[PDB]
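Trainee: Dumping the structure here so I can ask a few things about it.
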Protein chains: 2
Amino acid sequence: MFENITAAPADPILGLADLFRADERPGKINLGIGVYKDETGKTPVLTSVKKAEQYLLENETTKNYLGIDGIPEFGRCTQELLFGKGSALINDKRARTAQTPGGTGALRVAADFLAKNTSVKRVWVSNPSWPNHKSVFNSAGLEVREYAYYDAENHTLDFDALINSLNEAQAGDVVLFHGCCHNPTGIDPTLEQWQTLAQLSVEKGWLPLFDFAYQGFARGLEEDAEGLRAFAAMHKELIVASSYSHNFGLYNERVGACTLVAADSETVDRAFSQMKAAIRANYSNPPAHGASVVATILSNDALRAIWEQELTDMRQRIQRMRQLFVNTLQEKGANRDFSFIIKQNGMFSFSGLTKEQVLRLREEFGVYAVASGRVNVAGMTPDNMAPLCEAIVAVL
Amino acid sequence: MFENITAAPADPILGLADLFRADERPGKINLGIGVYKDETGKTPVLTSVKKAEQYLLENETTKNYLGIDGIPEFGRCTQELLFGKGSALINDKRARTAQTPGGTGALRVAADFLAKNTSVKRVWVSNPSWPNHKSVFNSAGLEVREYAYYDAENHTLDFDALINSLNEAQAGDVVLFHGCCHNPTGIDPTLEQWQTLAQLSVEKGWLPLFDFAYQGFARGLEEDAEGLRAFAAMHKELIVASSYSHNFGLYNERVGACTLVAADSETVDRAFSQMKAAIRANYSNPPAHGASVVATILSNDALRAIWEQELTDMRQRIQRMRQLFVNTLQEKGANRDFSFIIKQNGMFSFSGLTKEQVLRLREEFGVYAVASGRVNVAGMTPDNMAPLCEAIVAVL
Ligand SMILES: Cc1ncc(COP(=O)(O)O)c(CN)c1O
Ligand SMILES: Cc1ncc(COP(=O)(O)O)c(CN)c1O
């Protein structure tokens, strides 16, 4: 068996890594990373997390299994971050949360739940989107279709082309929205647009699936769910997949959740059971450590105070780099307007460079970036900003 | 969309615990648990585990992602544990290990790998088996078929019906073997019987899949891998799904591995990349905490020393409760020979009790058992042994 299995193709983001740690020549800049890096270039453990991990060390008495849905307090804190402090969704008891292995595991259990219990046969994702959205939905047996999103010329949300591509989508199709900090584009709808899409979605019959992986990195924790909260205001049913990988620095402990809301509680209880059946045939029940660290910090006023300040300085660093990048491009002599970098959100933006420009940048040296011209702004430091900008100007 | 989604039935194992908690009776006994419980009735955190968690607390500088296959020495260590330190499979670089969320996770990853890359279509599981076996394989789109195993009349392995049901069972069918401590019977093949099944497995063309959830709980760490090792001597190809939930008491940190062995190095690397492609569309990369704890313990000779003793104490406690159960039973008047209980391994046995006697023990007494009559011997203490045997003697 296996004698003739063909290799899997190299995961585009994930293959640049080894080319980088193989280059080993001097002042290399890797901007194809998917994680936050500080001014040192390190991805530290938040000290709010180090303080909650020692409370757990000293307080845990069992590593017995968690329920299929995970830790209760985890679920409740997630519903308050997503829908806000006193919403009807929470008080009417219309939402159920299964703690999950990361934002990806959330996507995948929604997908198995949806493939196995509904008539959904499609999901519309944006062009472009995180590459792995096509593969997780596809591995569940769903067809993924692409709506338009980006304007390659003006560097914006081509709203008129997104509405228009979306008009081909039928009722009972799921449409996938990135809740804030769009990967790879960083371009996000205004509240006025989110409300347009909300209303259009009610009347055309889409099921909304929000993927909320960077809450806190564009504007702020609540501001960032303004979009999800306008859909939630008017939808009877919707699904939200989130991740605490980026805002808690908890990448490898696999921390995310998958929230179901339905019209009332007895329906969402009946549907969450089939969601829970999906989890049990997948990994049985979730990793406790990282979700325990998330629920400890969010449950306690002192730790949550320190965490919000750690999320704030990460947000503010990215914002300082976006600004310091288009100013250094200006004074080192760039002949294109990069102002648009300042209008986009979170760690990613398309620099607007050609495939052959990113290949020459890497080979004629030093700057590594995703072949799409995607650049992670958190890989820039005041120290490497001038050699990086040096090289981008030298290839324009 | 979720309006007419139907409930999903009570999980056989899971749903009993509620019934118990919620019964609020006096001296009640729960033998429907699936975790080790000590003499006092609790599932503690191993001392060696708590020492590696302080080591990690003090030493981790980042929670940046793990590769798709997780921690390398985690993988090296489980290959030596499974196949012994000088195995040709290791020296010839014929096996690849991916770290997964638990043994359930390992089994869903093998299933998605087989279902979407291979031609498998069928996997044969013993009758009876752990009930969630059928659900992980069915969720990936594979038929599960049953082979006979257990003789109710003599309480043994009737090898003749097992060998006879694995006939025909087409070349290229998957056959799942519990490596040691068969759940639910505790009935295991002898080394002559493992060697016969190995020989008949290469004659016939089957793909063996070992579920290895309890290594160390029958007669030893190494004694318990003789079966697998007897197949691994003769096969070109083999999959192993192991869990570190029980022998390390790390139930909820989801620690398990999925090992692929193919006939040589180049084939396992081409087949393992499609395995990684299956992982990446599921949860993307594995929970780091529980597996970091298993690699710190197994790679530090001091800690490994304390752990093997902790593991040994748990094996011996279960061996004592098995003797103490048939003894107390013979003294309280027990009408039937229960000596077979001592012949079986690990934490489970079928008590040989009727669905109606199992409800008699719950409704009239405090004894909770799964309706198959499966009891977990680790839920017995020197203390409750005699109220428990008085109740089953009353229903015989
Ligand atoms: C848009 C998006 N969705 C999901 C994920 C996956 O999140 P996680 O790392 O929590 O699995 C990411 C992160 N790579 C993402 O950017
Ligand atoms: C035979 C068998 N296989 C796999 C598993 C799953 O182990 P885990 O809880 O680590 O996923 C168990 C335990 N429930 C088991 O008994």
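Just so you know, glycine gets a Cβ as well, placed from its N, Cα and C.
Annotations for this protein, taken from Swiss-Prot, read as follows:
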BINDING   A:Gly34, A:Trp130, A:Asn183, A:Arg374  L-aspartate binding site
MUTAGEN   A:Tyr65 to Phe or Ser  Slight changes in activity
MUTAGEN   A:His133 to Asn  Decreases to 60% in maximum rate of the overall reactions in both directions
MUTAGEN   A:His133 to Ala  Slight increase in maximum velocity of the overall transamination reaction between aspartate and 2-oxoglutarate
MUTAGEN   A:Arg280 to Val  Reduces first-order rate constant over 25000-fold
MUTAGEN   A:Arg374 to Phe or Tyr  Second-order rate constants are reduced by >5 orders of magnitude
MUTAGEN   A:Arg374 to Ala  Reduces first-order rate constant about 10000-fold
Trainee: For A:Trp130 (L-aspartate binding site) and A:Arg280 (mutagenesis position), what Cα-Cα distance in Å is obtained after rounding to a whole number?
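Mentor: Cα to Cα, A:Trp130 (L-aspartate binding site) and A:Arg280 (mutagenesis position) are separated by 27 Å.
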Trainee: Under 6 Å from ligand 2 by C-beta, which of these recorded positions make it: A:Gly34, A:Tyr65, A:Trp130, A:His133, A:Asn183, A:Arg374? Sequence order, please.
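Mentor: If the test is a Cβ under 6 Å from any atom of ligand 2, the answer is none.
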Trainee: Return the recorded positions from the list A:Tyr65, A:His133, A:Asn183, A:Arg280 for which some CB of chain B is under 8 Å from the residue's own CB; sequence order; 'none' if the set is empty.
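Mentor: Checking chain B against the recorded positions, the residues within range (Cβ-Cβ under 8 Å) are A:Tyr65, A:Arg280.
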Trainee: Of A:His133, A:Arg280, A:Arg374, which is closest to A:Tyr65 (mutagenesis position) if I measure between C-alpha atoms? They're all mutagenesis positions.
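Mentor: Looking at Cα distances from A:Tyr65 (mutagenesis position), the smallest one goes to A:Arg280.
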Trainee: What's the most sparsely packed of the recorded positions A:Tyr65, A:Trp130, A:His133, A:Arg374, counting other C-beta atoms within 10 A?
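Mentor: Candidates: the recorded positions A:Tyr65, A:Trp130, A:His133, A:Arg374. Fewest Cβ atoms within 10 Å: A:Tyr65.
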Trainee: Looking at the recorded positions A:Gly34, A:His133, A:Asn183, which has the shortest Cα distance to A:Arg280 (mutagenesis position)?
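Mentor: Result: the closest of the recorded positions to A:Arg280 (mutagenesis position) is A:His133.
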Trainee: Compile a sequence-ordered list of residues in the same chain as A:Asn183 (L-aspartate binding site), six or more apart from it, whose Cβ lies below 8 A from its Cβ; state 'none' when nothing qualifies.
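Mentor: Expected: A:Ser129, A:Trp130, A:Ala213, A:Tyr214, A:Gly346, A:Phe348.
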Trainee: Which of these recorded positions (A:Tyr65, A:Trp130, A:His133, A:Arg280, A:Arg374) have a C-beta closer than 6 Å to some atom of ligand 1?
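Mentor: List returned for ligand 1: A:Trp130.
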Trainee: In whole Å, how far is A:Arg374 (mutagenesis position) from A:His133 (mutagenesis position) when you measure between their Cα atoms?
Mentor: 17
Trainee: Give the maximum pairwise CA distance in Å, whole number, for the residues A:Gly34, A:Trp130, A:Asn183, A:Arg374 listed as binding L-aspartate.
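Mentor: The L-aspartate-binding residues span at most 11 Å between Cα atoms.
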Trainee: Expressed to the nearest Å, what is the distance separating A:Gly34 (L-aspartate binding site) and A:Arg374 (mutagenesis position) at their Cα atoms?
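Mentor: Answer for this pair: 10 Å between alpha carbons.
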